[PDB]
Amino acid sequence: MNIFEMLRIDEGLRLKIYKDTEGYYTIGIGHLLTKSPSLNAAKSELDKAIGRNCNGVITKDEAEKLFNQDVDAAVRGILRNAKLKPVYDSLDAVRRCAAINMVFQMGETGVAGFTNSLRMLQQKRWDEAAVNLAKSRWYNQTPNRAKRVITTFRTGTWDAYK
Ligand SMILES: CC(=O)OCc1ccccc1
Ligand SMILES: [Cl-]
């Protein structure tokens, strides 16, 4: 297991524009296109991202390319964030994957309310952090995925993805 395999499991792979769990236009391995209700707006974002006129459909190679860019962007966003970087650098590699997973799903703003969870993770109070992480809109709206990520933080193993 690695972050790419983990997120590929959590996000799936679809080569035509679809709606994510929140109803937003998405493609590939969970690449958000837009929060606008306009399919044309989503198609424009797609063409801009791929560099050609796609009319809502991409290849597997293109999906994987976008996915690599998106994972890298999540990592670099963590490393540029004064709140997240110290916590990230305190973690082992398996738990760093759980961290990237959350940023990929919710972005830096989506994790802003997790200050207490972040402190517990930095303190390595894993069971306490797991309890706190579940007290969230995130867990309630995507509980199976959140449970996998939380188990990864709790145990430091890949057991939830095996
Ligand atoms: C904020 C959160 O709970 O997950 C994202 C994260 C976690 C630890 C370090 C960096 C980002
Ligand atoms: Cl879920």
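Just so it is clear, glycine is given a Cβ too, placed from its N, Cα and C backbone atoms.
Copied over from Swiss-Prot:
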type: MUTAGEN; residues: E11 to N; note: Loss of 84% of enzymatic activity
type: MUTAGEN; residues: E11 to A, F, H, M or N; note: Complete loss of enzymatic activity
type: ACT_SITE; residues: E11; note: active site, proton donor/acceptor
type: MUTAGEN; residues: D20 to A, N, S or T; note: Complete loss of enzymatic activity
type: ACT_SITE; residues: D20; note: active site, proton donor/acceptor
type: MUTAGEN; residues: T26 to H; note: Facilitates transglycosylation more effectively than hydrolysis; covalently bound substrate
type: MUTAGEN; residues: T26 to E; note: Complete loss of activity at neutral pH; covalently bound substrate
type: BINDING; residues: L32, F104, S117, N132; note: substrate binding site
type: MUTAGEN; residues: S117 to V; note: 50-fold decrease in enzymatic activity
type: MUTAGEN; residues: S117 to I; note: 500-fold decrease in enzymatic activity
type: MUTAGEN; residues: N132 to M or F; note: 2-fold decrease in enzymatic activity
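Sparsest Cβ environment among the mutagenesis positions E11, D20 (other Cβ atoms counted within 10 Å): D20. Listed in sequence order, the residues of the same chain lying 6 or more apart from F104 (substrate binding site) and placing their CB within less than 8 Å of its CB are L7, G30, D70, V71, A74.
Among the residues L32, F104, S117, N132 said to bind substrate, no two Cα atoms are farther apart than 27 Å. Listed recorded positions near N132 (mutagenesis position): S117 (candidates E11, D20, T26, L32, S117; Cα-Cα distance within 10 Å).
Of the recorded residues, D20 (mutagenesis position) and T26 (mutagenesis position) place their C-alpha atoms 6 Å from one another. The distance from the Cα of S117 (mutagenesis position) to the Cα of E11 (mutagenesis position) comes to 23 Å.
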